[PDB]
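Visitor: Sharing a structure here in structure tokens format.
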There are 2 protein chains.
Amino acid sequence: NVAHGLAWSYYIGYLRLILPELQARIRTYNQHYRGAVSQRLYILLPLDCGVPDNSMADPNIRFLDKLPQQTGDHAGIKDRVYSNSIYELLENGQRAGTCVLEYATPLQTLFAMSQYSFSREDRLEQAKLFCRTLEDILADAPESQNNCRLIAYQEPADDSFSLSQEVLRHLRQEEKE
Amino acid sequence: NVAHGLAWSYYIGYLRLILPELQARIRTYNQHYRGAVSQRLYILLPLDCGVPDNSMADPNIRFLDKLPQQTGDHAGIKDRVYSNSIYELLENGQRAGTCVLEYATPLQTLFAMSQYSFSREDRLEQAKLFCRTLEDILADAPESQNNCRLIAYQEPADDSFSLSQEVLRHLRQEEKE
Ligand SMILES: COc1cc2[se]c(C(=O)CCC(=O)O)cc2cc1OCCCOc1cc2cc(C(=O)CCC(=O)O)[se]c2cc1OC
């Protein structure tokens, strides 16, 4: 599968290097800036493989601040910085949650291969495989340990579903556990 | 192929976003720091799929400075910084060249899938496919325009081949053209 290898390498290429030190960067911010970060990387997995080159497309999901940068030497890039963004989530207009939110960038490729002049059905199937594979990796992975959540979703249409309520729901079971 | 999709997404995920503005960042450095950058991203493609989590493994390939950082909003990461490193290349002990050098990170996954308890033969075949595919993309790509070189190589052994001479050779045809 293309999606099988896109999921492995997203783990070996990004997650296995940022998740180990993610929660420590979160504590650093939460000390110097109940409206706090959920100590976990919430990966938006748009099943439509629609990832933006710009999360504000769904209101109530608003950017707040950037997480302290992690610099690590990688593949010849000295102090390769790993940047991550913290977003506020709003319910009824008020801040009901703050978390580190970002799209799975590999799903973007499944899109370009299906955006037409693969099939839109193959995209759904392989996006699902990517989610199912990456979730199985992150289950057996030793670096993924109460630090990552895979938010798979599919807005049937723009005038439709509230990701804010979808991600906030995950934020509540966090606090409940 | 896994390597077919690893090459596409390395393009759609990194190259197509950094190569457009790469040469401009190079001019900025070359103005404020004949021993200058070759205006192109030289991607080391270790056919052994051996990419380091640390290029100084081969002497005469030495780090000099970091390229001015490119900040761009990507997949929810605000000001996602794209960092790239400039390396000096030495011949007979003197600086014969300076260039932006970095390993292809996707080859690292082909390694973990072949590092054993895939096959080491499948790794060579798929590393080759990754190189051949990524070179065909970067040929038809509009963002890859006298800005990228794919340095495929295979050191038969440690006590062996000088990448310095291999990359410098590419640096000379640059100056010769
Ligand atoms: C190596 O395999 C991955 C490696 C990585 Se790194 C990374 C992020 O940082 C998240 C934000 C972003 O993607 O920009 C995602 C990711 C996803 C991966 O998927 C497997 C398919 C390979 O194709 C991709 C290659 C790259 C390489 C990038 C770099 O920077 C060079 C240095 C380095 O790899 O560290 Se980015 C990228 C996105 C690719 O396909 C989406």
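Per Swiss-Prot, chain A residues shown: 154-186, 191-211, 213-275, 279-321, 323-339, in order.
This deposition comes from X-ray crystallography, 2.7 Å.
Just so it is clear, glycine is given a Cβ too, placed from its N, Cα and C backbone atoms.
Pasting the relevant annotations from Swiss-Prot:
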MUTAGEN   A:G158 to S or V  Partially constitutively active mutant that promotes the production of type I interferon in absence of cGAMP ligand
MUTAGEN   A:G158 to A  Constitutively active mutant that promotes the production of type I interferon in absence of cGAMP ligand
MUTAGEN   A:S162 to A  Slight decrease in c-di-GMP-binding. Renders the enzyme sensitive to 5,6-dimethylxanthenone 4-acetic acid (DMXAA) drug, leading to activation of the STING1 pathway. Renders the enzyme sensitive to 5,6-dimethylxanthenone 4-acetic acid (DMXAA) drug; when associated with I-266
BINDING   A:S162, A:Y167, A:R238, A:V239, A:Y240, A:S241, A:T263  3',3'-c-di-GMP binding site
BINDING   A:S162, A:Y167, A:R238, A:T263  2',3'-cGAMP binding site
MUTAGEN   A:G166 to S  Slight decrease in c-di-GMP-binding
BINDING   A:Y167, A:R238, A:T263  2',3'-cUAMP binding site
MUTAGEN   A:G230 to I  Renders the enzyme sensitive to 5,6-dimethylxanthenone 4-acetic acid (DMXAA) drug, leading to activation of the STING1 pathway
MUTAGEN   A:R238 to A  Abolished cGAMP-binding. Abolished ability to induce autophagy
MUTAGEN   A:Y240 to S  Strong decrease in c-di-GMP-binding
MUTAGEN   A:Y240 to A  Abolished cGAMP-binding
MUTAGEN   A:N242 to A  Strong decrease in c-di-GMP and cGAMP-binding
MUTAGEN   A:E260 to A  Strong decrease in c-di-GMP and cGAMP-binding
MUTAGEN   A:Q266 to I  Renders the enzyme sensitive to 5,6-dimethylxanthenone 4-acetic acid (DMXAA) drug, leading to activation of the STING1 pathway; when associated with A-162
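For each feature listed, report its degree of burial, its nearest neighbours and the pertinent distances within the displayed model.
Guide: The DSSP secondary structure for A:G158 (mutagenesis position) is helix.
Annotation for A:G158 (mutagenesis position): no spatial neighbours, criterion Cβ-Cβ under 8 Å with sequence separation of six or more.
Residues within less than 8 Å, Cβ to Cβ, of A:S162 (mutagenesis position) and separated from it by at least 6 positions along the same chain comprise A:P264.
Within 10 Å of the C-beta of A:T263 (3',3'-c-di-GMP binding site) we count 23 further C-beta atoms, all protein chains included.
In sequence order, the list of same-chain residues 6 or more apart from A:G166 (mutagenesis position) whose Cβ falls under 8 Å from its Cβ is empty.
Residue environment of A:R238 (mutagenesis position) contains 21 other Cβ atoms, counted within 10 Å of its Cβ in all protein chains.
Around the Cβ of A:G230 (mutagenesis position), the same chain contributes A:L170, A:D237, A:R238, A:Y240, each under 8 angstroms and 6 or more positions distant in sequence. DSSP assigns A:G230 (mutagenesis position) to a strand.
All protein chains included, A:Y240 (mutagenesis position) registers 20 other Cβ atoms within 10 Å of its own Cβ.
According to its DSSP assignment, A:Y240 (mutagenesis position) is in a strand.
Within 10 Å of the C-beta of A:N242 (mutagenesis position) there are 21 other C-beta atoms, taking all protein chains into account.
According to DSSP, A:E260 (mutagenesis position) is assigned to a strand segment. Within its own chain, A:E260 (mutagenesis position) has A:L198, A:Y199, A:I200, A:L201, A:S213, A:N242, A:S243 as residues 6 or more apart in sequence whose C-beta sits under 8 angstroms from its own.
Annotation note: A:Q266 (mutagenesis position) sits in a helical segment as assigned by DSSP. Within 10 Å of the C-beta of A:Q266 (mutagenesis position) we count 22 further C-beta atoms, all protein chains included.
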Visitor: Name, in the order they occur in the sequence, the residues of the same chain whose CB lies under 8 A from the CB of A:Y167 (3',3'-c-di-GMP binding site) and which sit 6 or more residues away.
Guide: A:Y240
Visitor: Let me spell it out: for each of the binding-site residues (A:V239, A:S241), count the other Cβ atoms within 10 Å of that residue's Cβ, using every protein chain shown. Which one has the most?
Guide: A:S241
Visitor: Among the recorded positions A:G158, A:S162, A:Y167, A:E260, A:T263, which have a Cβ atom lying under 6 Å from any atom of ligand 1?
Guide: A:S162, A:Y167, A:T263
Visitor: Where 3 intervening residues lack coordinates, what is the integer distance in angstrom between the Cα of A:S275 and that of A:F279?
Guide: 11
Visitor: Take the recorded positions A:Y167, A:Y240, A:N242, A:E260 and keep those with a Cβ under 8 Å from any chain B Cβ; what remains?
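Guide: Checking chain B against the recorded positions, the residues within range (Cβ-Cβ under 8 Å) are A:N242, A:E260.
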Visitor: Which of the three DSSP states, helix, strand or coil, fits A:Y167 (3',3'-c-di-GMP binding site)?
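Guide: SS state of A:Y167 (3',3'-c-di-GMP binding site) = helix.
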Visitor: In whole Å, note down how far the CA of A:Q266 (mutagenesis position) lies from the CA of A:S241 (3',3'-c-di-GMP binding site).
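Guide: A:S241 (3',3'-c-di-GMP binding site) to A:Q266 (mutagenesis position), Cα-Cα distance: 19 Å.
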